[PDB]
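*Asks:* Here it is, the structure in full.
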6 protein chains.
Amino acid sequence: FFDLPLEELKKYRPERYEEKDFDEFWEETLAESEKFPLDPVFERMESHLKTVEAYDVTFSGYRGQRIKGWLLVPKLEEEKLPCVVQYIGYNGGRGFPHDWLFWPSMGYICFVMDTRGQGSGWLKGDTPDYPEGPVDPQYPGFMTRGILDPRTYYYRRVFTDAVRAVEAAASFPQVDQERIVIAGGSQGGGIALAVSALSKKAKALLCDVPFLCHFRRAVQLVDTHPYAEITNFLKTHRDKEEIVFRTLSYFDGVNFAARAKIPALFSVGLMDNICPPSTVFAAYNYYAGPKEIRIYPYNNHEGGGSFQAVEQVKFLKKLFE
Amino acid sequence: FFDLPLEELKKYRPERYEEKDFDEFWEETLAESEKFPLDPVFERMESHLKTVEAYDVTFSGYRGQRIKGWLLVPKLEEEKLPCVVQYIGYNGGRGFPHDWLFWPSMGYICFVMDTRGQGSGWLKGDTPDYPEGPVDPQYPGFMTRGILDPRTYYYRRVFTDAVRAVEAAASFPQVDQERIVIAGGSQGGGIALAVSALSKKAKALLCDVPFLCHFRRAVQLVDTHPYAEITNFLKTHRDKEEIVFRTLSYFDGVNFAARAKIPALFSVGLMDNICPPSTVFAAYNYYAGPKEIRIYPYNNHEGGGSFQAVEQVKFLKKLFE
Amino acid sequence: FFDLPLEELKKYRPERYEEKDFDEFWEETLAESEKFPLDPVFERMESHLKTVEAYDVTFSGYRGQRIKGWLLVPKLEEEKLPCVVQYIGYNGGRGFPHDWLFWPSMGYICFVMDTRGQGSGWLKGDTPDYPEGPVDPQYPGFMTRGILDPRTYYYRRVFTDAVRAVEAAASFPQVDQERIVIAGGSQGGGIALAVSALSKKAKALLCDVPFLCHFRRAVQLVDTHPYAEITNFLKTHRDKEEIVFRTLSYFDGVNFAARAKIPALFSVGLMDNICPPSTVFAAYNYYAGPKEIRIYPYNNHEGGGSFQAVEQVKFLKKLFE
Amino acid sequence: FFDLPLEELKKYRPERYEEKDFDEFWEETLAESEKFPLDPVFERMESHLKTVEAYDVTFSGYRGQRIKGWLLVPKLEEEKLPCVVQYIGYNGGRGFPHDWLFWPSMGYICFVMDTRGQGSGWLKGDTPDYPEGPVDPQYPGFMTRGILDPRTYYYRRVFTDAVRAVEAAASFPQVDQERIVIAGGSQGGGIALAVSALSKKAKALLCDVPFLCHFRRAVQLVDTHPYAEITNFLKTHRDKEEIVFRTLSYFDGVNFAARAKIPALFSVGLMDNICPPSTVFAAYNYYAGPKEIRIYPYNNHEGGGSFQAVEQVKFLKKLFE
Amino acid sequence: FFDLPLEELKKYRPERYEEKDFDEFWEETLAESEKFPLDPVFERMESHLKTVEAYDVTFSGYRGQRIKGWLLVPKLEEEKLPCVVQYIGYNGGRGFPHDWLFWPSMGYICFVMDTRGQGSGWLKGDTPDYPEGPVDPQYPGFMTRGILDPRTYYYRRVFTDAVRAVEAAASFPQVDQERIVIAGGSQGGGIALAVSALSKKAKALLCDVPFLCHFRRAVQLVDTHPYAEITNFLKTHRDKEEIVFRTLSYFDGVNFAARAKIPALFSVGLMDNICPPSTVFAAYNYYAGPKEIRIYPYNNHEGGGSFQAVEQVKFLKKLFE
Amino acid sequence: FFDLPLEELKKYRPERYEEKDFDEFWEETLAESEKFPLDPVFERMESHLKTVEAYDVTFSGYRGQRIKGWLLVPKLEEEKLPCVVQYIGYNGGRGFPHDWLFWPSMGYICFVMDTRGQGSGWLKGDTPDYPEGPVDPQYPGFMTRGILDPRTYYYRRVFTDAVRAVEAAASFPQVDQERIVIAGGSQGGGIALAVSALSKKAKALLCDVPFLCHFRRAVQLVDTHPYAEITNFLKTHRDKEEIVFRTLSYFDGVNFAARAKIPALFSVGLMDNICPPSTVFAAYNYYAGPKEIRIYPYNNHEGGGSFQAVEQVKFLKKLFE
Ligand SMILES: [Ca+2]
Ligand SMILES: [Ca+2]
Ligand SMILES: [Ca+2]
Ligand SMILES: [Ca+2]
Ligand SMILES: [Ca+2]
Ligand SMILES: [Ca+2]
Ligand SMILES: [Ca+2]
Ligand SMILES: [Ca+2]
């Protein structure tokens, strides 16, 4: 228990910081990227999978840039199926279709979005990043890539891909558009939280142990990666502190949470030192839609694991009845 | 690269040590346990799973003792299906049925055997151990539980459970008995390797990054857990070295490997410091059936991960054609 | 200094939790074990020791189960001598007679109780555990052995052995029954604290850096072993939290302290991260007999070491004059 | 002493691996970059420095891309001065002019080249990287940036900048072109070693504890950063091993050493676990110009420190007399 | 952020502890050492340095004992120059003259004082210690050397050397005595802080990340070296606590700060775990002369690095105008 | 198993290095110290000990300097008793008389020699060091104290004290001079090994896990303390390597071993990374008296513990029969 006591966590509502043009920044970003056609492509694959049909996905994300994915369709006769749009944790990518069998096995179509430029830490990826011209001085990783301007920042492109990925999923004929879920843990949870505010097609949020939340507090509290990337950049670039935190304000899950309206199930680990409970609770507490949180007092960053997976299936069945 | 070079590993065939009553010990063990009825029990569960039917399993393992499991049957039109008997890694247990979706998704029935007394480290379990009367002084864990006599040793009970689990899988009416596979990684791999020699029903072996191999070498090469449990016991019980290694000889995967005849696919990580490459290659090199090994030079204990999963599905398809 | 400031520690009296049948549970436990004869056996042994006479001890502890020990009698004229009953720290056992020369050299008979099932970490042991039938799923070690029911819990058996060990000590003809001391550090301190409430024969308590106190706090404060065994179990068995802490309440030194009436000398290390100062002070502050505590501000789990040994000798001399 | 014995190091000449188009790859790379004007710009700065004149440098490196630097001119009578072109270690950048006062104080003009895209770990930098279009999946850092093709690889651009930096230094009027030295440690040593083979203007090499050498051995010997970036990439991209090491062959300091003809002073630490001794000695032993090595048996990556600085000034004074 | 919040650090003024004879102790110490002639010697050396003239220094410090140093004079027209007296961090020594080029390069004469008995950790030294007869039992290092009596304590001798060093600097003919600066970081900062109170010749203080401050707090806050030397001594010498802290009170930077009158620039790293922020702020807040502090929220013991060096040059320029 | 295989250890006989005046260095040292009277003082203490009489010891060691100790005399009928002269491990000191009850309890008078200047790490001490004038630059600790000249080296004083301590023990009236044993582990083992060659009064050697052996190999093999003190000094003082090892050659237990003639029991731990097996076996193999070694394959620096204590008591009983 390195963070605030649970009774304080449940009341933790730090003063939010954002620029006055937060909404217009996102409006412009999305409008610019919408000028290129989504052009979603689903290509049925040869696979040894027998209970699922697998597709190779390509769609246009940030500024027409082509993003990879998987679509896994369980072989069921229902003609319209509910759908989970799955975002991936830091240093991961889309891997193989058989890495994402949970949701299909529970009767949901699953759209797995590949993460631009990552895919080299714990699960392979196939999608590149394409920067806004010059790749400024940065600390190794994705957290400080373009951090000196919100227009050049890595997560502007990732979040835009992620909103577009729900439009791609929704284009698939067998997808029931009234039951589109956005889902992620860690980095995937911060991605999903941004999508919960920016997407018009999402109907429910699953947000586990979310990353990209309350950056200023995260960086003071823990020296774990990946938050430590920001701290390290700041240790060197000692003149750049105000600019760093200004840029990060546009991407902070606490500021998106305050704008989100769809129902959400969160999870938190009270001993999580990658995504500290205070940062997760700041985002939960500001979350503006109907919401629940499952709290795991003795867990680190693994959170609720398979127990939470049961919670999520039960939560969505009840929500959509 | 902390172990022997790969050219040497490929030739590594250390002198084997076993007592002259090795076979006799195992014949008596199995014969005594076969006097109790198997009494396999499959009970269909209420589940949110849609592509698979899930059953709660109970069967009689060592000396009539009741062992839990899961059976996952993918919903397919084929009347008899191939089957994978899945053994679980150290400190794990059967978990939830949804933790084992890989093989059913590939069209295989999957029998997951719960590990007596464990189930408390990384995945929950439901099966107790039942000792041979007194539970001797031991180091924390399962590696030194009953280690002063092979008749009282923890893994005598686990290995008997595991042989009996293949008989329980085979009793299921929808299982094709010409296509029963035994599978495991780490502790699971060492259990499987025992079964490959002691079972008459297994038709193929999948053996990844195997544990319980070449104990004398393991304990001198690495200070990682769980092999360190034996070293720590020996650090205290300085008079018991000969007895410890005598007992461990009856449970050594290298001595089972020498007697196994069924086809096998192994995997090894050359930077694996939990299951060192020399202990895995010692088992592989003595393995007496038709065999292949996939070698992952830059991987630690994670081995080939999802890449190896693809290898296994291809391996078994071609074997059974 | 990772815990509460000293001025707060001295006032620390957290709300106690126990079940309404705490006393009955212990009355029944002891009554059931008293139905078996103590049958204490003292066997003079061949030894190179010249200033002390050494005996091999056997006595009936929990449910008639036979527990080993040593009795060390200093060679002194005096026909009745004072006696220290010594309990041992985690992963230790009775070792050799010469491991326990301190009290005999100070003119006290010393009864060393071996710890069932341990004796494999830092000092050898010779006494097995005997479980209540099935040995449930557990994390490696003794802390979570049978933890799902106080009737099956490992320390129910250890505490009962420990109460019976005083009765065995008292049976020795040369032991002065008006000067029987119970003594331990760490796990030994926690055992001794339980005995201070449950024994009718004990006349003084020495309790150093006590373990098995204020479990709920211990497990939120430190990630060291052995308290980490409980946390790790809870990380996996996420449905079992209330049950684990209910069981643990029956074995909590804070709850025994509240009932103990004999004079006591405690010790505490303010930088102790094995047995945190708040857990020790919770026990000390509830302690209901005449009491003193020696506080070592700069020491970790070593506590006062040989300085505390001098304090204990002086304490007892004054108490018994 | 984790590496080969010193007697073996001094004879260590492993089989070199390079593609048949190594030389044409570099000829083409240089020729393409030479089609843009160098356009070197030296802009005198306001500084508190009194013994040195400082200039802000900009010059065109890889494909006309503008690279920053510093030029420090000591205030001396002599109309033409000798010059050190200084390359910077991993995660560093040009910092402030006062971070480079050693060589000016010894009477040498010093050209400090900023490292594109880094400058955020231990010293600030001001130069971006500019990729060849898509930024492929990569592990955090510079080592695997573009690694699937030598044409896209990060160090193609760094090495081309570094060759052009000598041309920029040479264009300064007070620089004696017969006494241009190239210098670096760690990453700067590997950059300088590439320049020793590719530049026509360099007259002497100072190469301390060099990085970017014998990649295949580095990655199997040590788990330190930055070599561990490559290993971590390979752990995930298990199908890309042959491509990774093919690409890296074009950038290996051993293959450049084999072509270099100018006099060199090397240094090595025999306990260096960042740049292991065998990788440094491979480069030194293949180095084809007149050469010396200072060996520091008890030093890690710090090498000879200020002792080696003394050696360098003595070595150059003698060389140029 | 392991220490008090910044808003609390800015007000942190703990109760000071010192003996009534604090001033008398220092008066006597200085008076006794002043009875030996300073006998400062400056010996021009052969050097490859071209912009600086380098001198070997010898002067009489504590009790006539002969202390080494360097004097670096920048080659400038000006007939009187300002001067920095530079103290060195823990385990350092005077090194080579070229290790100290910063201040000469900025137009200042630089007197580098070697630290008696150290010079063996990160930079070589040439000055021995000379104890007050018997060298008492101590923990490895300098922090507990003679710690049982302030007259025998290591830093009595160091602080006296350091006061005498300003008198030696001031005896150099080209030194402007109106512009003598005392400077240090870490141990150097603590030394400089003592000199700021004890010297009559110093005109400004540069005090970075100061060590030797608020010992009682330092020792309970962090387990890093060198403050851990004191804690380890106290762990053993459990009877010596009051004596240790009594001695240390005579050498505490907080107590000297309260007496210093000259202008000062401090720096602090809020993540500094060697010299914690609270101990540095305690000294800064009690500092009795005109003062400023540069605060580096994201830096550990490196502090402001080269950024702070720029601040120091600008601070002194403005001060001396 | 980090060191040479046991078959190689048993034959390991590295080329010895010593100066031609090794023997004369020691003859002169002893001769000089013998010019001061031994002046042994035994003062009986008030103690709570009942089976042992305890004396405060003072005797003249190196150059008449007064060294503390304890003498423990077991209360027995025999008029002359055998005696163990006990040397203490690194950072230890004589502690309290009750810290040394083992030998007395086995019927041996025990002379415990306090270690000059230490006594601050794990057990308190009371004896200061007295240096040969100036205390040269050193790394924290005792290993590099005076290391630039054998005349000034710390262990010259310690080894002289130790030879004198046997003479002081022999002066006690109840000591049987035909049964005087010299005993130590770690640093104590290295001290005892020197005394085995330099004393004429010692009749047997107990040498456990010896330190101060084969320095050049120790320093290459391990980075543990205390050998790392020498390495760290060498890392800084890069010009002083030949001098450091020349000095150490006069104090190397391998060189004393080659001259010792009395019967000896050694012990070694094959996983000992403080005192590596090769350094212990180098000393063992050159030992020129009748000898045995107890080998503990799975033990680190704890060696054989209480098992070895049993071996020692058996060894001596048989020797003296
Ligand atoms: Ca707005
Ligand atoms: Ca047989
Ligand atoms: Ca009751
Ligand atoms: Ca017996
Ligand atoms: Ca070619
Ligand atoms: Ca006064
Ligand atoms: Ca001189
Ligand atoms: Ca001679």
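Sequence positions for chain A are given in Swiss-Prot numbering; the residues included correspond to 3-323, in order.
Recorded method for this deposit: X-ray crystallography, 2.4 Å.
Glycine is treated like the rest: Cβ placed from N, Cα and C.
Where Swiss-Prot documents A:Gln88 to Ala as a mutagenesis experiment, the accompanying text is: Minimal change in catalytic efficiency toward acetate substrates. In Swiss-Prot, a mutagenesis experiment is listed as A:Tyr92 to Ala, annotated with the note Reduction in catalytic efficiency towards fluoroscein diacetoxymethyl ether; when associated with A-228. Here Swiss-Prot flags A:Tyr92 as substrate binding site. Here the residue is the original one, while Swiss-Prot reports the published mutagenesis A:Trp102 to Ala with the comment Minimal change in catalytic efficiency toward the acetate substrates. Quoting Swiss-Prot on the mutagenesis of A:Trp124 to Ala: Minimal change in catalytic efficiency toward the acetate substrates. Looking at Swiss-Prot, the entry for mutagenesis of A:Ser188 to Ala says: Activity abolished towards fluoroscein diacetoxymethyl ether. The active site, nucleophile annotation in Swiss-Prot covers A:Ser188. Quoted from Swiss-Prot, the note attached to the mutagenesis of A:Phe213 to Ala states: Reduction in catalytic efficiency towards fluoroscein diacetoxymethyl ether; when associated with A-228. Per Swiss-Prot, the feature active site, charge relay system maps to A:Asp274, A:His303. According to Swiss-Prot, the mutagenesis experiment A:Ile276 to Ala carries this note: Greater than 10-fold reduction in catalytic efficiency toward the acetate substrates. Reduction in catalytic efficiency towards fluoroscein diacetoxymethyl ether; when associated with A-228.
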*Asks:* Measuring Cα to Cα, how many angstrom lie between A:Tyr92 (mutagenesis position) and A:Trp124 (mutagenesis position)?
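*Replies:* The separation of the Cα atoms works out to 9 Å.
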*Asks:* C-alpha of A:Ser188 (mutagenesis position) to C-alpha of A:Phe213 (mutagenesis position): distance in Å?
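*Replies:* Cα-Cα, rounded: 5 Å.
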*Asks:* Which recorded positions are spatial neighbours of A:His303 (active site, charge relay system) here, meaning Cα within 10 Å, out of A:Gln88, A:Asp274, A:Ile276?
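*Replies:* Neighbours among recorded positions, in sequence order: A:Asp274, A:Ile276.
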*Asks:* Can you tell me the CA-to-CA distance separating A:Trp124 (mutagenesis position) and A:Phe213 (mutagenesis position), as a whole number of Å?
*Replies:* 17
*Asks:* Check the mutagenesis positions A:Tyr92, A:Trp102, A:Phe213 for other C-beta atoms within 10 angstroms of each C-beta and report the one with the most.
*Replies:* A:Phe213
*Asks:* I need the nearest neighbour of A:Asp274 (active site, charge relay system) among the mutagenesis positions A:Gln88, A:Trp102, A:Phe213, using C-alpha distances.
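*Replies:* Considering only the listed mutagenesis positions, the nearest one is A:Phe213.
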*Asks:* Taking 10 A as the limit, how many CB atoms besides its own sit near the CB of A:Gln88 (mutagenesis position)?
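*Replies:* Its Cβ has 28 other Cβ atoms within 10 Å.
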*Asks:* On the three-state reduction of DSSP, what should I expect for A:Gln88 (mutagenesis position)?
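*Replies:* Once the DSSP labels are grouped into three classes, A:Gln88 (mutagenesis position) ends up as strand.
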*Asks:* Sequence gap of 6 or more, Cβ distance under 8 Å: name the residues on the same chain that satisfy this around A:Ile276 (mutagenesis position), in order along the sequence.
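*Replies:* Non-local contacts for A:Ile276 (mutagenesis position): A:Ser188, A:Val211, A:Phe213, A:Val224, A:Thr226, A:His227, A:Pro228, A:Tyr229, A:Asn302, A:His303.
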*Asks:* Reported as an integer number of Å, what is the Cα distance between A:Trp102 (mutagenesis position) and A:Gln88 (mutagenesis position)?
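*Replies:* Pair distance, Cα basis, whole Å: 9 Å.
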*Asks:* Near ligand 2, meaning Cβ under 6 Å from any of its atoms: which of the mutagenesis positions A:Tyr92, A:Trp102, A:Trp124, A:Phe213 fit that description?
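*Replies:* Those mutagenesis positions that pass the cut-off are none, since no Cβ is under 6 Å from ligand 2.
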*Asks:* Count the other Cβ atoms sitting within 10 Å of the Cβ of A:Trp124 (mutagenesis position), across every protein chain shown.
*Replies:* 18
*Asks:* Through the lens of DSSP with three states only, how would you label A:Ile276 (mutagenesis position)?
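*Replies:* Assignment for A:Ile276 (mutagenesis position) reads coil.
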*Asks:* Near the Cβ of A:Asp274 (active site, charge relay system), how many other Cβ atoms are there if near means within 10 Å?
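*Replies:* By my count, 24.
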*Asks:* Drop a 10 Å sphere on every Cβ of the recorded positions A:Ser188, A:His303 and tell me which sphere holds the fewest other Cβ atoms.
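*Replies:* Comparing Cβ neighbours within 10 Å for the recorded positions A:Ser188, A:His303, A:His303 has the fewest.
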